[PDB]
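J.: Structure incoming, see below.
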Amino acid sequence: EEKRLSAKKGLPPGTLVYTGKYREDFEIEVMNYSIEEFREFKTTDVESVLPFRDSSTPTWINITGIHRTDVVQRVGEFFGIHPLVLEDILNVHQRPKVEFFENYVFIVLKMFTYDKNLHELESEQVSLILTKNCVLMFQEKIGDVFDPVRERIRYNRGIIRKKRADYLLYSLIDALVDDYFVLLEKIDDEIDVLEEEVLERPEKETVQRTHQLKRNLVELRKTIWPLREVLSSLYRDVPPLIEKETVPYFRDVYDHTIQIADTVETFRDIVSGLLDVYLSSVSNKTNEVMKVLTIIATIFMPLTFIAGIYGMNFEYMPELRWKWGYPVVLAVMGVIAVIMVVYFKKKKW
Amino acid sequence: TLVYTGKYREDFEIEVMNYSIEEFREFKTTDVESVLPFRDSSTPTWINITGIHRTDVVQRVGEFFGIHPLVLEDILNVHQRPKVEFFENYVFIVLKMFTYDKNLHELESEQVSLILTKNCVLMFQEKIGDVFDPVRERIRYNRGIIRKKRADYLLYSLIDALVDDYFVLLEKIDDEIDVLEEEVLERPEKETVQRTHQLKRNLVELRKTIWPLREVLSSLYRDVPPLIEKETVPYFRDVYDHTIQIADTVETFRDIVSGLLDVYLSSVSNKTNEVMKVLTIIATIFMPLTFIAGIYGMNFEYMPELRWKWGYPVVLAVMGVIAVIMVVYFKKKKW
Amino acid sequence: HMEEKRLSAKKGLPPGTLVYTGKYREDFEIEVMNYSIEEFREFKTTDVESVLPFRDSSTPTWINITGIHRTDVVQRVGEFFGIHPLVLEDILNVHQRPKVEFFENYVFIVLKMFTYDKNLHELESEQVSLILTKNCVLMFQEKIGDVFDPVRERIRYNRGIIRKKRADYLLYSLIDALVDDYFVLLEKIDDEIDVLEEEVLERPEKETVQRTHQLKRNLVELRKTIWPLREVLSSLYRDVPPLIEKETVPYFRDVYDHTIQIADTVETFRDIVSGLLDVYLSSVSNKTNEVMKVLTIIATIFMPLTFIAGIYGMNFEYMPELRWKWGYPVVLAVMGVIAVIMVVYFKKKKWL
Amino acid sequence: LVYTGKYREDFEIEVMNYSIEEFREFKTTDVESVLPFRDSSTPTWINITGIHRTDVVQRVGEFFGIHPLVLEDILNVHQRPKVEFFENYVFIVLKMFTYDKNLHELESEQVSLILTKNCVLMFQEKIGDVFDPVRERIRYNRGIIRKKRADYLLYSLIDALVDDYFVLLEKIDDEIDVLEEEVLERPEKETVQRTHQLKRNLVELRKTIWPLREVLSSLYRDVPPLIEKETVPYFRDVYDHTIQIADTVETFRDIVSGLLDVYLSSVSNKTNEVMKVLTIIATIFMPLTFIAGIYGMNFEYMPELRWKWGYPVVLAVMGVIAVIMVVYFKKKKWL
Amino acid sequence: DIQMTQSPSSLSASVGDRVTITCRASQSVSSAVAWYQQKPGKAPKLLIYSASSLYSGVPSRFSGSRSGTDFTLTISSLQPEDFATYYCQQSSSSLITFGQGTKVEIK
């Protein structure tokens, strides 16, 4: 928003630094579509993409790989994007936000992918800029969620092909929310599996997985609340750039985000219940082990005491050669064992 | 190359019914060749195929009708959630029947497929016995308006009968939940724990089966498929609402059983006190007397106990005094 | 119900039937509070035709129907006031979350009143529905007892500015009273948390964990109810439907802030309850550890001595050991020194 | 009418009319003496303590033209802070919080503030308030308070309340320091209860800040006709003070959460340590005594009695067993 | 069709005694069981619906319970006006069926 770019320490002034971790790949896809035709174009040359700024027909530019700060700088300079917006584009450790300017709207969103057989939740920040007839979109790496919008434009399906760029911004945001729902389904399946495992067999892997799931759910909450806020901001007023015809769609997406937030809060509560269940189950197992150990200890320590009796080398044995002394002490053996077994059965151990 | 999934392969039977607004006829046969001319007829028909293990039969019908292979593996793949497939020539829907046994609580599920093709509906069952008998009864006895409509109404009748069986399943599970809660509250036992766990697992399976089915019905009615006539949209809408009811009941039932589990598992406390006090007092009583009995096992030429008179009564009295002192000191520490 | 707003289809009912869903079928009463700048009137009747003519009354009026098990009264009011049948189904549907729907001629809101019960650690909600149409506010209740007595007192005694303003101000006042009673409910929950904390920290009884768990479930249900209430208030403040007149719109900001406060307080209460559970478990573990102290010290002072006794209590030959002179006092001093050393080691360990 | 105050023993009436030209203070409980002060052009600050006698408050409200419902709200005790604006007066209700040493109890004290034209009326539940510096400054003729109107008096009283909050926060800071020293030095049940009392009191302070924020925000945003300027920057400063109070309370909450985590960790560590020492000595010495018991046979014909001087061999085996048991602990990182 | 067998067909008891009437359905009816009291020659009166909820205006002595497909009606303390025939109804389906009636007579 401000003209002056932020001044970091240890960096030469006026520098822009990519913040994330992905540097493998870079590619620019352009999908220019009109009422009667479309075009597709995948290159790594920024110059062939720049003239699409002033095209009357809507344009979709997808620049994947923002570690190339030079490409981001060139696109921002040509499109008139302020330097601070570019800094926010390159900053990854940033919660979702929406910013309104005179000639464009800048939206920061976040994707998510869940990995099977290795439960880790990963995030990737995508930025969208709606300028004039174009929708710039910046991505960290190959792999996104907007394939359905691509196919809809390719096959002239729906009302997307006959509308302006704001409907394209809608399509992308709704696809992102849809894959949020997909992620929630994956997480719910994992929660069911974890529930069965913890309730059936308490192990260290169980608490490891459950705590990782808890951290992931907290991260999801922290990501999903500002996204609801920014969709609210997109459908409340949005004066300059977004037409009044497209606001019911943004309202629909806002409702979807409300549902997602409710679901993630339910998941948090369920996971807390799972942690309590694990603690109770482990306490019960330790109690059972103590029951067993105490049973044998209580039925054998007095036995060792009576074995120590008649085990002392004293001159005067009362039953020094009494007949059936071993049978009578074994009878006392059996009687004591039986009576302690009966007594412990009274308390239902 | 199609691989089967169903564990059992005991039986295999094929039947088909051709009904029209004027006349009616039903056919039963074993050979796969007899069902070929039935599709050529304009009147809607209904081929019932029990047993998908006969892979040559399914391959033949798939190649004759014009069905993509992936549908064939999906029909062969029993272990899959219900879903709908929209293709330019046919719609492919897979559902899941359910059987619940009383006095032995298990939940068994049998996959069922449904392919709607122009003026014919194809279904591939897994075994004998199903829940579509009322549809056949209505076909035979001229009940309802099914004959006056095309194959879309037949698909509607099949799905509606399956949802009705789901309602019956919910009734049985209602009885199970009632008796289970009453027994758990009246007397908590391990068998009740097993019953609660099994019921929770059964409800989880029910949810995993029913929640996609609601989306399937939503796709059947809301998307306005080209094959499904506009006249049958309200009927699919009604089945969608019935699925809404089933889902709501399933969620309520899982909430009830989860509450039961939590209430049962709340209390574990008393053991850590009682059994541990018992162990500590027993050990502290019997270790010192054992030590006093074992110190005399020392082997030496000379030892004072040899000369002392009544050494055994003396050591027994000392051990008894020590035990009395320890037990009295135990009352100071309580427990 | 969002898709085209049609009447849903059940299975055990004829197609068009509206069914009351709750459990309260005891009392039925219709209460009207019609007021103006100077004059006001009120009456209680069990006849709905005595409140039907008030639809066209110019002055603000407040029709309050208590007891919705009488589906006939609800259907008659809906037919006379032009209410959509799905709205009536939602009115009679109790197992629901608070919602707001804006129609071209009226505004439909669903809210909840809780009543925490002492000595019976559970809270019960009652659904109240509001329809703000033209110059009348329709209120539907399940049973006798509500939180809107201050609004009645304000109307009767000409307090505030309620008499001057129109029906939308009455709707604002009703929602304000409901959220204030939410604050009162939170205060009662805080008192229960105080009692539970005293029980946990003083005597770790058997039922204290059950009370913690049921209080946690109560907070969970409260959160599940309050979040949609915040949604409703944000929608009322921000979507500014035509029936609100844009002059009462700032009055909803206070209520929105109040719902935000209530949600934050519910979160803090949940955290407090979880911390109480943690303290209780720590106390139980500390008791078991106090038992561990005695058991471990007895074992660690007795086992090695009996081990030495067992080593010496053995029968071999051809070795100048075992049978000795004055060796028994030597071993006596040996385990005496061992016991003294173990006691000294315990002194370092700071217990016994 | 109905009054539910906690304290009923004390009752005192104060009137303090101040002006630059002269100063005046009034004492005693003459109910009729307070009425004529409403006609004075110079600002006056009537302070009333003790509401258990409803007759005096009823009379003063009736003579001042206050609504009976406002008087009933004054009589209430468990009332959240609120501001109500009327054509002739404004009703302010707030909380006064006092903290006593040697007891970790947070106490509430409701105070009401109403100003009309130039007369300001207080309502105290109990004797004692934090407005003593304000009245002392009035007596000493310091600041611009005597040259302003009653709105500045209301601002001064609210500022004094905020300063009292500040004093309470540094007292709780010292409390937190002491209990942190105790918990890192010596943990006990009393320290647990005292830290958790801090936690609950901090939650209470957080709860009470928000209505104060709301009432202040309304006060400096609604620009009432009764409060005619010369109040916006001062109320904004009080708002900023409230923000800082909230931040300090949040920091204290983090501190006490850390303390409670520390105590739980200490308990777990002690349990682990005692179990560790018991298990180590058990596993190192019980097997050795088992072997000794095995070799404690008294057989007349013992083939293992003589095995090429097996005595040192057996003790070497015992030493090796002890060493390997200790090493196995070291291998899996026990000590 | 669901058929419900009501037992005992007739049991005699005096005032102040707890009297229990049971009624078991062959098929599964979830909870839609209603209990009716009919004195001779008059129209039946509703006592309990939903197998546990007593109708408004009914004395608190009457109470109902359910355990699976088994439904019971109990009167905590009989009165001279509680000697009539009690019926058991299921309304789970559209085809409503009744019980057989258990006449309570003073003894």
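FYI, residue positions are counted from 1 along the chain as it appears here.
The header says electron microscopy, 3.2 Å.
Including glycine, each Cβ sits where the backbone N, Cα and C put it.
Quoting Swiss-Prot on the mutagenesis of C:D254 to K (Swiss-Prot position 253): Increases protein stability. Decreases ion transport. C:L281 to A (Swiss-Prot position 280) appears in Swiss-Prot as a mutagenesis experiment; the accompanying note says: Decreases ion transport. Experimental mutagenesis is annotated in Swiss-Prot for C:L295 to A or V (Swiss-Prot position 294), with the remark: Increases ion transport by suppression of an obstruction in the transmembrane ion permeation pathway. Swiss-Prot lists C:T296 to M (Swiss-Prot position 295) among its mutagenesis entries, and the accompanying note reads: Strongly reduces Co(2+) uptake. Experimental mutagenesis at this site is recorded by Swiss-Prot as C:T296 to S (Swiss-Prot position 295), annotated: No significant decrease of Co(2+) uptake, but abolishes selectivity for Co(2+). Swiss-Prot lists C:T300 to S (Swiss-Prot position 299) among its mutagenesis entries, and the accompanying note reads: Abolishes Co(2+) uptake. Experimental mutagenesis is annotated in Swiss-Prot for C:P304 to A, G or I (Swiss-Prot position 303), with the remark: Increases ion transport by suppression of a kink in the transmembrane ion permeation pathway. Under mutagenesis, Swiss-Prot gives C:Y312 to A (Swiss-Prot position 311) with this note: Abolishes pentamerization. Abolishes ion transport. Swiss-Prot lists C:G313 to A (Swiss-Prot position 312) among its mutagenesis entries, and the accompanying note reads: No effect on pentamerization. Abolishes ion transport. One entry in Swiss-Prot concerns the mutagenesis experiment C:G313 to F (Swiss-Prot position 312). Its note says: No effect on pentamerization. Abolishes ion transport. According to Swiss-Prot, the mutagenesis experiment C:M319 to I, L or V (Swiss-Prot position 318) carries this note: No effect on pentamerization. Decreases ion transport. Quoted from Swiss-Prot, the note attached to the mutagenesis of C:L322 to I (Swiss-Prot position 321) states: No effect on pentamerization. Decreases ion transport. According to Swiss-Prot, the mutagenesis experiment C:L322 to V (Swiss-Prot position 321) carries the following note: No effect on pentamerization. No effect on ion transport.
Just tell me what is around each of these and how deep it sits.
T.: If you take the C-beta of C:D254 (mutagenesis position) and look for same-chain residues 6 or more apart in sequence within under 8 angstroms, you find C:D176.
Counted within 10 Å of its Cβ, the other Cβ atoms near C:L281 (mutagenesis position) come to 19, all protein chains included.
Residues within less than 8 Å, Cβ to Cβ, of C:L295 (mutagenesis position) and separated from it by at least 6 positions along the same chain comprise none.
For C:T296 (mutagenesis position), the number of other Cβ atoms no farther than 10 Å from its own Cβ, over all displayed protein chains, is 22.
Following the DSSP three-state reduction, the secondary structure of C:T296 (mutagenesis position) is helix.
Residue environment of C:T300 (mutagenesis position) contains 18 other Cβ atoms, counted within 10 Å of its Cβ in all protein chains.
For C:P304 (mutagenesis position), other Cβ atoms within 10 Å of its Cβ number 19.
Cβ neighbour count for C:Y312 (mutagenesis position): 19 (other Cβ atoms within 10 Å of its Cβ, all protein chains included).
Secondary structure at C:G313 (mutagenesis position), taken from DSSP and collapsed to helix, strand or coil, is coil.
Counting every protein chain shown, 21 other Cβ atoms lie within 10 Å of the Cβ of C:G313 (mutagenesis position).
In the three-state DSSP scheme, C:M319 (mutagenesis position) is classed as coil.
All protein chains included, C:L322 (mutagenesis position) registers 17 other Cβ atoms within 10 Å of its own Cβ.
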J.: Using all protein chains in view, find how many other C-beta atoms are within 10 Å of the C-beta of C:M319 (mutagenesis position).
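T.: Step by step: centre on the Cβ of C:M319 (mutagenesis position), count other Cβ atoms within 10 Å, giving 10.
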J.: Nearest to C:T300 (mutagenesis position) by Cα distance: which of the mutagenesis positions C:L281, C:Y312, C:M319, C:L322 is it?
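T.: Looking at Cα distances from C:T300 (mutagenesis position), the smallest one goes to C:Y312.
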J.: Taking the Cα of C:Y312 (mutagenesis position) as the centre, which of the mutagenesis positions listed as C:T296, C:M319, C:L322 lie within 10 Å of it?
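T.: C:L322, listed in sequence order.
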J.: For the mutagenesis positions C:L281, C:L295, C:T296, C:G313, C:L322, which residues show a Cβ-Cβ distance under 8 Å to chain A?
T.: C:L281
J.: At the Cα level, what's the spacing in Å between C:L322 (mutagenesis position) and C:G313 (mutagenesis position), rounded?
T.: 9
J.: Below 8 Å between Cβ atoms and chain B: which of C:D254, C:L295, C:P304, C:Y312, C:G313, C:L322 make it? I'm asking about the mutagenesis positions.
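T.: Filtering C:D254, C:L295, C:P304, C:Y312, C:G313, C:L322 for a Cβ under 8 Å from chain B leaves C:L295, C:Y312, C:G313, C:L322.
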J.: Which one is closest to C:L281 (mutagenesis position) in space, judged by CA to CA distance, out of the mutagenesis positions C:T296, C:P304, C:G313, C:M319?
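T.: Nearest by Cα distance to C:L281 (mutagenesis position): C:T296.
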J.: Of these mutagenesis positions, C:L295, C:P304, C:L322, which are close to chain D by the rule of a Cβ under 8 Å away?
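T.: Filtering C:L295, C:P304, C:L322 for a Cβ under 8 Å from chain D leaves C:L295, C:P304.
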J.: CA-CA, which of the mutagenesis positions C:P304, C:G313, C:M319 lies nearest C:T296 (mutagenesis position)?
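T.: Spatially nearest to C:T296 (mutagenesis position) by Cα position is C:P304.
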